[PDB]
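**Q** I'd like to ask you about the structure that follows.
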Amino acid sequence: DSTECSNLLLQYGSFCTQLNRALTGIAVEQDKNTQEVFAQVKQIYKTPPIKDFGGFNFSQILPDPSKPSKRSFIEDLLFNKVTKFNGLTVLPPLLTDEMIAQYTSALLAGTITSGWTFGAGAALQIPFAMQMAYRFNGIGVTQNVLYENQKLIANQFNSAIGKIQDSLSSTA
Amino acid sequence: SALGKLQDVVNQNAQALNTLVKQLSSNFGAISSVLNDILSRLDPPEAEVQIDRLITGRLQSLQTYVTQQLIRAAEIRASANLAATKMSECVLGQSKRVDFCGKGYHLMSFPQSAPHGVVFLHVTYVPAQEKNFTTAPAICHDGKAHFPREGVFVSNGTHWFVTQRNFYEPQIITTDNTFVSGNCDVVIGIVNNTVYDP
Amino acid sequence: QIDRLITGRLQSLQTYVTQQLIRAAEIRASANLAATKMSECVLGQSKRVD
Amino acid sequence: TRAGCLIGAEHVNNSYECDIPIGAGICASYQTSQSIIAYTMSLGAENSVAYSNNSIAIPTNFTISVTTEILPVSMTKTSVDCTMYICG
Amino acid sequence: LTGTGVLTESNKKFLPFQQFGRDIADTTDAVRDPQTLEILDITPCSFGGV
Ligand SMILES: *[C@@H]1O[C@H](CO)[C@@H](O)[C@H](O)[C@H]1NC(C)=O
Ligand SMILES: *[C@@H]1O[C@H](CO)[C@@H](O)[C@H](O)[C@H]1NC(C)=O
Ligand SMILES: *[C@@H]1O[C@H](CO)[C@@H](O)[C@H](O)[C@H]1NC(C)=O
Ligand SMILES: *[C@@H]1O[C@H](CO)[C@@H](O)[C@H](O)[C@H]1NC(C)=O
Ligand SMILES: *[C@@H]1O[C@H](CO)[C@@H](O)[C@H](O)[C@H]1NC(C)=O
Ligand SMILES: *[C@@H]1O[C@H](CO)[C@@H](O)[C@H](O)[C@H]1NC(C)=O
Ligand SMILES: *[C@@H]1O[C@H](CO)[C@@H](O)[C@H](O)[C@H]1NC(C)=O
């Protein structure tokens, strides 16, 4: 709030424009980063009805329809753990939290239902048990090892998910 | 307008040079911009002070210019290293990294020269129209579970076949396409069929 | 006095802008790494150890 | 909007792709008469997958597709004389 | 104290001896009226870019 100060500053040159262009570049890169990291899928895949995924319990990572927020329980824990004076303005991001949650849910549904075929062409449905058998066939072991131990595998997966949830809810 | 990433560097360089040239015609607090007119109609001490003012201003401007040039050269070197890696693992071999050297299954690439850059031509392999079928984990013939060696057990409604996972080539289910391991008591979803023995 | 204040505040603002540029470069590198990890691991099966 | 006041555009209860980004999810575009509209951007088209216990989809054809990727390599080599710059 | 801002009737209670409060950034936020024992708020008016 000074006119003589501004008249004096006008003698220095074009530094304000330079720093403003730098800040604008930073601000646009901050949105390009998230728009490149999260927006990697074309179609928003939806979760199917009540699901018999072989025995695996994907109840802690799918979007919770109870609250209006499309965030799951782990996302709620992660959001709850992390907690206009002199010309400073905080510009809002381009993508809200709900769009990020929808992108993550679409990616999760694509990885669960289709597998690894929704990143090259069209989504191809396949039972989750056969998908895990193909993963085991890729890591070296055969398919019988999974076809005879799917129960133990699902139990260990559920136990690991529970332990991860407990660790996230205990310490951050 | 597709080659914008190559034009942005030239635009930024031109803008920086123009900003420097325009800053060469400032005062930063003085009697005049040009230095000889300062010492022409003025006493030695005040002229030297006004020259020192311009010296400090131009030093600050040049330091800011050098800092911006270093910051830009860092990103340019990062992009050049990425381009060198993408030139190595695109053409001198077939990569298995998803969405790295092209969208889809990678086959080959061809490099092309460009002003202050490089243009790649990724030849990929994209699937096509699908067709629904019915699959089963294994097949029980004589109390033994038959698992597919390399492929899926595909049925067209009446009979069963075996084909690869990337192309529909139904083959006759025989003992040369499956291996016996275990019995039909553990596999959840075991189906009944007849394995042909040549 | 106004000239001295302007010089001081301009130096402070330039230092702030430089720090923000460095932090933005670091964040862009981290975001590129995260995008690579998302594209090569989630949408497929990587054979890269660790 | 959530990013300020948009004077000159009209709202619409639709969802298209983001042509001109504004902020906080709001996007603008120039569509038909002709005027400036403001709508909430759509992430994509809903495509549910028909999952079941026994169903697989195997393709029958293929389509070759060549793409293009451009990456900067180097810049212009410059060198400024400090003495001649500062002192004329 | 002096300054320019939008005066609004706030509700933060003051001590019987205190006169004006500040914030973490050491800026004038709330000032008690000299005549009537009421707590007011000082907020700068809107500012931004076009
Ligand atoms: C999955 O875990 C949740 C955790 O509370 C539980 O309520 C649900 O019944 C489980 N579902 C299955 C199929 O085990
Ligand atoms: C799945 O395949 C069956 C034939 O086996 C067909 O009748 C059905 O329409 C297919 N479903 C989808 C969603 O393609
Ligand atoms: C399935 O393929 C066999 C080929 O041996 C054919 O004889 C049969 O009619 C086909 N079934 C249907 C429902 O198309
Ligand atoms: C679910 O999948 C199992 C495994 O193949 C199968 O045995 C069962 O019949 C399926 N149930 C339904 C309702 O599709
Ligand atoms: C396969 O054959 C066995 C013995 O003949 C029988 O117990 C079983 O139920 C059959 N499975 C089907 C799916 O028909
Ligand atoms: C694949 O599509 C092309 C393009 O129409 C067609 O010429 C060709 O016959 C198709 N292949 C098969 C096996 O149908
Ligand atoms: C001060 O004078 C005003 C008259 O406008 C009156 O309303 C107020 O109550 C007075 N305050 C005291 C403490 O006497």
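So for chain A, numbering is Swiss-Prot's, and the shown residues are 745-827, 854-942, in order.
Determined by electron microscopy, 3.5 Å, according to the entry header.
Note: Cβ is positioned from N, Cα and C throughout, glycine not excepted.
Quoting Swiss-Prot on the natural variant A:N764 to K: In strain: Omicron/BA.1, Omicron/BA.2, Omicron/BA.2.12.1, Omicron/BA.2.75, Omicron/BA.4, Omicron/BA.5, Omicron/BQ.1.1, Omicron/XBB.1.5, Omicron/EG.5.1. Swiss-Prot documents A:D796 to H as a naturally occurring variant and attaches the note In strain: B.1.1.318. Under natural variants, Swiss-Prot gives A:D796 to Y with this note: In strain: 19B/501Y, Omicron/BA.1, Omicron/BA.2, Omicron/BA.2.12.1, Omicron/BA.2.75, Omicron/BA.4, Omicron/BA.5, Omicron/BQ.1.1, Omicron/XBB.1.5, Omicron/EG.5.1. According to Swiss-Prot, the natural variant A:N856 to K carries this note: In strain: Omicron/BA.1. Annotation of the natural variant A:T859 to N in Swiss-Prot: In strain: Lambda/C.37. Here Swiss-Prot notes a natural variant, A:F888 to L, with the remark: In strain: Eta/B.1.525.
Context for these features, please: burial, neighbours, distances.
**A** Of all the Cβ atoms in the protein chains shown, 12 others lie within 10 Å of the Cβ of A:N764 (variant position). Reduced to three states, the DSSP call for A:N764 (variant position) is helix.
In the three-state DSSP assignment, the secondary structure recorded for A:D796 (variant position) is coil. For A:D796 (variant position), applying a Cβ distance below 8 Å and a minimum sequence separation of six or more within one chain yields no residues.
According to DSSP, A:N856 (variant position) is assigned to coil rather than to any helix or strand. For A:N856 (variant position), no same-chain residue that is 6 or more apart in sequence has a Cβ closer than 8 Å to its Cβ.
Secondary structure at A:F888 (variant position), as computed by DSSP, is coil.
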**Q** Would you mind listing, in sequence order, any of the variant positions A:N764, A:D796, A:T859, A:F888 that have a CB less than 8 A from a CB of chain E?
**A** A:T859
**Q** Express the distance between the Cα positions of A:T859 (variant position) and A:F888 (variant position) as a whole number of Å.
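**A** Between the alpha carbons of A:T859 (variant position) and A:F888 (variant position) there are 41 Å.
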**Q** Out of A:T859, A:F888, which of these variant positions shows the lowest number of other CB atoms within 10 Å of its CB?
**A** A:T859
**Q** Which of the variant positions A:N764, A:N856, A:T859 have a Cβ lying under 8 Å from any Cβ of chain D?
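**A** Checking chain D against the variant positions, no residue falls within range (Cβ-Cβ under 8 Å).
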**Q** If one measures from the C-alpha of A:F888 (variant position) to the C-alpha of A:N764 (variant position), what distance in angstrom results, rounded to a whole number?
**A** 41
